[PDB]
Amino acid sequence: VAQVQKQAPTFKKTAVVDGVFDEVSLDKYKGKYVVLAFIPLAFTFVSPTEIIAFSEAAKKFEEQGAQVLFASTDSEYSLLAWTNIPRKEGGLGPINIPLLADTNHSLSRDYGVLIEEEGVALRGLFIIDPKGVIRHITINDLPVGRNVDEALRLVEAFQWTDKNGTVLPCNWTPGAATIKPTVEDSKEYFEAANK
Amino acid sequence: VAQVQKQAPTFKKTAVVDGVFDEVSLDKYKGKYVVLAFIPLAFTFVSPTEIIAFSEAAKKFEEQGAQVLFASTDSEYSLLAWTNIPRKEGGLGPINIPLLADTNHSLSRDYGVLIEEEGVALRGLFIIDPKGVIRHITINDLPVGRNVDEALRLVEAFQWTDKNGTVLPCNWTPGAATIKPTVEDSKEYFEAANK
Amino acid sequence: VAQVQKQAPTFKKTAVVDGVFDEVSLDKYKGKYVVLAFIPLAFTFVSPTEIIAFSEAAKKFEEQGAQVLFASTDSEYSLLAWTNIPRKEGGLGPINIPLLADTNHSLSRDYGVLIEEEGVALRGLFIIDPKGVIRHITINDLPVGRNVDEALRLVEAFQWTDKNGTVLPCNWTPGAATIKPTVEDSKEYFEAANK
Amino acid sequence: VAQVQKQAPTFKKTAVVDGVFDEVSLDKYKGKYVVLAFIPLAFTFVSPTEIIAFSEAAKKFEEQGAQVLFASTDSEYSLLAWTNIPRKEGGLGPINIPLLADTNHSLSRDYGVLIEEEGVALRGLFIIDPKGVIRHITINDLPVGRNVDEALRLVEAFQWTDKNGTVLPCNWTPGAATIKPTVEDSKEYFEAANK
Amino acid sequence: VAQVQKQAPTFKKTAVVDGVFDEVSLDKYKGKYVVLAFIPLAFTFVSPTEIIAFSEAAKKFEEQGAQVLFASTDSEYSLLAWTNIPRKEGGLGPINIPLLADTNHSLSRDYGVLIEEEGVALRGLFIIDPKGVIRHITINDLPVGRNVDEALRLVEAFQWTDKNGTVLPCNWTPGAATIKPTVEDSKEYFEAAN
Amino acid sequence: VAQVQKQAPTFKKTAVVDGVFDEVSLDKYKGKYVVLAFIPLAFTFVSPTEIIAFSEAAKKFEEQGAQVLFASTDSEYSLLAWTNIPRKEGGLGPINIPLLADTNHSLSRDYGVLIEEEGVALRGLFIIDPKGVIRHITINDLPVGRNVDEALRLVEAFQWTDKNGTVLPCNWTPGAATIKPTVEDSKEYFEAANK
Amino acid sequence: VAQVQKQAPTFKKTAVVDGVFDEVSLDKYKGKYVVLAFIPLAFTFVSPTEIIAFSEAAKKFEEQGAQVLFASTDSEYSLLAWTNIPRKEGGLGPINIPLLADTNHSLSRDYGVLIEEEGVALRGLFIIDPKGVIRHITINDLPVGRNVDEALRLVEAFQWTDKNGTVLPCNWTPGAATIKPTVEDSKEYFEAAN
Amino acid sequence: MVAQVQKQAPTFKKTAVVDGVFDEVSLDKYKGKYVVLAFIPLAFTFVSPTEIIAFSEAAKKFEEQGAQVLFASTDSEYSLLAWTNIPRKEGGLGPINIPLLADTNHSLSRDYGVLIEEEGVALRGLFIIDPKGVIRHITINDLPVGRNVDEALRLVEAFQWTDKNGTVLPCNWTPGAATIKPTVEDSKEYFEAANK
Amino acid sequence: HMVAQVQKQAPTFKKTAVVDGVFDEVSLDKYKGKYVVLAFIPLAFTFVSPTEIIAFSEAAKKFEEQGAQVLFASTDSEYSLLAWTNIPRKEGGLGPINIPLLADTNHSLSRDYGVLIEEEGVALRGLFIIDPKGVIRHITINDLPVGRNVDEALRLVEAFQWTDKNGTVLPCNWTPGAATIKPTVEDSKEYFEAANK
Amino acid sequence: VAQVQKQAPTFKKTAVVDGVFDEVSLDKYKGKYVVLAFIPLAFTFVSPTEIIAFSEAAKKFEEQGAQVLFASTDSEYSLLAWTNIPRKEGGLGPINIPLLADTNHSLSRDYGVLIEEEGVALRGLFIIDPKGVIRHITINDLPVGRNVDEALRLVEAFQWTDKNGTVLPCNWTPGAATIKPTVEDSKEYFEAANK
């Protein structure tokens, strides 16, 4: 499966990019950070809200050197169709993020988010670094959408730790106190953090 | 093998509770959500902040029907000793959440967060409901603290969905619009939200 | 796998039936012939032309003790969506036949029509008798549609055969000749057919 | 283990080609679509209507660059013997199409049409293209014969789609409306087909 | 598979009996020795001569309490069809002995005579006793037909030793010298034969 | 084991060959037909008669190009000392046939005539052509002896076919009607054979 | 296979006993020591001497409560035959010890004396308890007969052992000094033997 | 598996007491000689002393027949040595003329097939092994009965004869007694001569 | 398969032993209610082993007083052991001895206690302290050329006796009368505040 | 595992060496005898007393050419933290011996002193020679500390036998008598040791 600290399972999927079919793979986005977010089913409820909120935030992630991909078990024909139904009617409308079509279930299987019985993916989201390792997993059960901002926090967070060697405290958003993870230089932080 | 919508690997761990040793285990919190967050290692850096920020926020979880257990591969003795070290010097000082000693690693193993070669757990956090099913999994690679508000949010979220049978869109917080997951009742939300 | 002369893999699948979801299964059509027809993809090209044709034909299968089921690897949400598109735009309109979501592949797999690497069923068509026995299989490669009248013809051929224990020459259509299948009795037919 | 989209099983069988024995293999009809049609038994009842029917249509099939091959698990001599009986009395008389002796059941086994229990092949028909890919399988249970016209229709179909790259709607015969298999271009078909 | 002194593989087989499909087992001829004879295939060359020969001798085998049975892997239709062609034409004409269709090859396999790759039996003849036990086996390659008389001899030979409990010299025929199979009594035979 | 049209199992066996011991193998007669004949036991009853019969017949076999060989599980010494015993007393007297000691049971076992529970070979007789190929098997249960004539027939029988590529009818002796194994030329036989 | 201190592999083997056939079996001599002795071949050279030497001593074993059996992969027939040949020739003429026909090789196999490749029995000999327990094994390569006297000695030794529960020194024979097998009692022996 | 006649005797390298001194012993220490390898159950017991002492008395006689007697038990070299250091009057061995092979780790005994596993001692197994390293004779006596020096001797001389002369020994053959020309024809020379 | 391990039941045996100049069967059972100090030596008739056996035999009364039985075991037969016994110490003999000698002729003791050099068929200098519940509380394994320590074995017996009885926990180097620790975080501090000025 | 007179399982483990972390391995002390002593837990009771004891003895272990290494299953951070706690308060204070962190349990597992169920090591201590061979193992159950003077006793002892090929009686200390391990020479010792 996909595991934090391990290489992200490799894939080439047909995807709806800018309203046309184009193959996508981690390579397509060297060496951006990749946010691969699975939804269970096109034409449903929680899912569109997520696709939308990430799409609306597509640029915020580009700013962070991140490319967010959405993955579904539906076909590209189904994903596409969904972008052709406007958002007022639960459609996705126009979308700035790729909808990857995981019709053969390999993505959802490899990413350990396939509910075999149902043949759909859990609300798994995966943050993958330019070295293609998985730095974060979020998996949600079906009824509750993930957090666009958390997703972003984490892209930012991991990008920081990658650039600075510094380690990031719980809730750190960029600008908050970061730690130096030696026993010595980490006093800087704890001394400063606790009045 | 701790996986969303399966039953949380069950357990019984010696833990540090209000400063003394105590057996902890899912059913010790019969009826409540539990937020089980592993941290790599006591006496480190991100981990204190996690424990603290979650300890400081204990009441808030407790107000949402959630109990929060933290966990490491350290013995309860190490953990207890960390508790006896002031936060100004990277200890935890007094805290309000149980610190489970996963000294034999079952807990980390069973939760799929154990870094075998390191013998510590990734920053895994699992929101386990009353019927004991895992409902959310966050796994952050080592260098990035997780985020208390999101753990809380998710708790509230699953609590909402468990209760109202309604589903909760991306970025939901109390009072944000919810959706009735049926083709014809969900239209309410979509018209209303225009997305 | 699904096999002629052998019992048809039973299923219980969720289906768009008359614009709402419904579980269909073989036994739901007690005493009826079911013709089960798989399709590669919703929102594509020959598939709808097949669904439409068979849907339009339904009554002619009704009069023949048969019930048509289409199935595909698509979710019932897609299928349903599909249904809500005008045929002019590649949709199926309203539709007189159930569409089985086989969103976990079980049905395509069990019927031996699943294309592993793709996740879609070949154009498989199974005529299953009221005894649950697969009396005929048709499988087309993807780019070529099936033949309503021949599905129909075959059902008739089997209804006829089951009821009369005569055997049906190449190309029989109701009212065409017929061979009582014994060395002594077939002469009857072979002598009328030649000279 | 003969599946649509895969390499029809190779074989080399003694056959009756024009009153004499002769090896035949897929390969003897390089370039031709082959339609390999199994019957259960020589000397029976619907079996000889299928051979006879296809034998009249040989010229028609030849004209579509198809070679028609019939197979059963009778010995070459039994098939030849069958050829030497006038059709008036259950016979085949002279025929135009080869009759493959599958005396050892390797063909019938290999094509998934052999009733192990009975040593006779089901009424399987395989349309194999010049690439040796199986394009369509018809399997009929014993008591109903196939349709010569549909073997033609589908030869003509797969030939068409190979040459033209347009996919073929349900019931398509040559001259019928085709579809250009892309989202944007299939609208051509859908607008015209739904006046 | 079938070995001498072991139980004969039992079977139920559609067969052409009296020109009409009958179901045929060893049971069918309880108490009868049976001569089960496998031929490669219908509409060929040695084979008709064999079944014809046997058909001809049927009553001679009946007289020795033996049922003759033929089997090939050809279907019953094919076998029946074979009976419909005159013998001058390589057909069988009427025959007095049943024709087991081993279309699924079980018989031929079970009996150790199936050429797996050809789907056809070697020329295997088997003499099976009432108790069910294979007592003789002949397997002829395809190119050479068997020996009716020889099968008769053997049926007669065991039909004897079954009842007279004595023992049949090489080339024995009804009325030739037998051997009392003990060290004491055999000396009779050996002395008289030399 | 050993089977008709499979190679004969090779061997070197010590044997009595005109009184002295001799190492005897299949290739000791390269180009000749071999008639391996298995008797149960030395100093028994049927078994000497067979040997004695085949001994006087050795002349005939040499003529039709055959080496006749006899074998038992009995030792070189038991066999040798069986031939020191005059035929008047259950012995063999001097003989022309090699007597093959299969003390270790490998001949009998390899030839499928070893009755394991008893350590004795059944009345097995294999005819092997010069290409090392079992042409004929006769296996006789113990109480009845074989047929020197029939052994001879079957040698003359196979020598012919080997030589003339014609196939011998039931009961064929030399200069009896023979057969051209073709659907055409075989008719010259069936005509001459029936009226 | 067979091992000292372990139960003797049992058997039912047809034998030549007083010139006729009988079944022989360890418990047929219940209460007797059984010296079972294997010889590679009938109509060879060392085997008869061993058989004769042992037959001639049959009486001597009888007196020590031991039954002597011989065996071989030859049939009861080859044996019987070998029995009908003057020793002059030889042997074995008439003998007083059963000859066991290990025609199927089971005995030899079980007793570990069977030369698989030959397959005859090595000159194994086994002295067996009235309790069915192997107490002695000698095995000789094919070219050297055994030693009847030694066999007798051994039978007597273990008859004594069993009876008395003292232990027998090297070369012991009936009458020879014996050992009491405890640290303290054995002194009297060693002291006396030097 | 184990030692069998006609089959090559399992090699061994074992520390042993030779002339009251530790030395390594192996079959090919006596390259050329027949080796008579004899197992005993236990140092300091009752039958064993005798057997060892016996073969040790007659060690020269075995040397004289191209043979080196070996004794082996599962005792250590120190037990065996210590045994040679208790006078025979008291239940001891030594001094002795034969080597005593310490099978401390049981490999010799289990290889020769004579180890009572539950007991960790060897059965009175004695092996006759030719200069080609082949087992020619096996004797296994249960514990309570000692073996026969003379029989061991006899059998050694028997196999020296046939190794050399190609003839075969009858039952009871002692050097000087009648051999047999091992052939159906030259055989009868012996059978006739042996009989009335 | 699985050897003796501290905090597991010492593998049971029943072994012929030399007990007071005569042969006797010995098991853990024979010592119901006693700590057993089971100690293996490689070989009767050697150099370090007798020193250890004599050392421990001299000390048996001191072990008996601590509620311990000492056993020795080797891979030698009971006949060599007894025979070793019957030799004076003056010449590397064991002399009369107060602790049983266990004959592990068939090696199961050695095997089960995982102290058996298989290539060699002798046991290592393994000493096992077994409590009355039958639990191995201590293992010492010395390589062959160094002998062990009666005092230590005795000390350890006393340590475990102490522990079982008192529920306190024993510092490095503790002998009866030395400071103990009560094994709780708050109560341990008693011991730590005292042992450090 | 790790057995006497076999090679000590090798390791590379992080260790607290004088306040800072360091990689420790056997071959870091090429030449020295290694006393590798496992403890069960940092922050407990017997364990410090042993480390503290061996720490004070450090120099006399080096004087005998040995290096003492302590190891537990705690992290480098626990160990060090313990080093920061004054000995008065249950801590370890400044120390002279390395503290190996066996967080992945491999060392413990390898030396066979890991109580799996607990994830802590028994008080195993190993004396490993400059050749890497374990010469002595002591394993104490948890409730009872080890003897520092005995550890030294035994470095010395082997340091002695290694150097001198003499052999050391029970309770040997430096300067006590020594046995020459040969039947003849040992007589000296025994003669000198008994009346």
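Every residue number used here counts from 1 along the chain in the order it is shown.
Header lists the method as X-ray crystallography, 2.8 Å.
Positions of Cβ are set from backbone N, Cα and C atoms, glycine also.
According to DSSP, I:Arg125 (substrate binding site) is assigned to a strand segment. Annotated substrate binding site per Swiss-Prot: I:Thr46, I:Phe47, I:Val48, I:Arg125, in sequence order, evidence recorded as experimental evidence.
Quoted from Swiss-Prot, the note on mutagenesis experiment I:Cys172 to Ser (Swiss-Prot position 171) is: Exists mainly as monomer. Has no peroxiredoxin activity. The DSSP secondary structure for I:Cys172 (mutagenesis position) is coil.
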Based on DSSP, name the secondary structure state of I:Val48 (substrate binding site): helix, strand or coil.
helix
At its widest, how many Å does the recorded substrate site span between Cα atoms of I:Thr46, I:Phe47, I:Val48, I:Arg125?
13
I:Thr46, I:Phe47, I:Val48, I:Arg125, I:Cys172: the recorded positions whose Cβ falls under 8 Å from a chain B Cβ:
none
How many other Cβ atoms sit within 10 Å of the Cβ of I:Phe47 (substrate binding site)?
26
Expressed to the nearest Å, what is the distance separating I:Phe47 (substrate binding site) and I:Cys172 (mutagenesis position) at their Cα atoms?
31
Calculate the distance in Å between the alpha carbons (Cα) of I:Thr46 (substrate binding site) and I:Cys172 (mutagenesis position), and round it to a whole number.
33
Name, in the order they occur in the sequence, the residues of the same chain whose CB lies under 8 A from the CB of I:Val48 (substrate binding site) and which sit 6 or more residues away.
I:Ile41, I:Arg125, I:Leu144, I:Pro145, I:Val146, I:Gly147
Taking 10 A as the limit, how many CB atoms besides its own sit near the CB of I:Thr46 (substrate binding site)?
25
Specify the count of other C-beta atoms within 10 Å of the C-beta of I:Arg125 (substrate binding site).
24
Would you mind listing, in sequence order, any of the recorded positions I:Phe47, I:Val48, I:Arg125, I:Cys172 that have a CB less than 8 A from a CB of chain H?
none
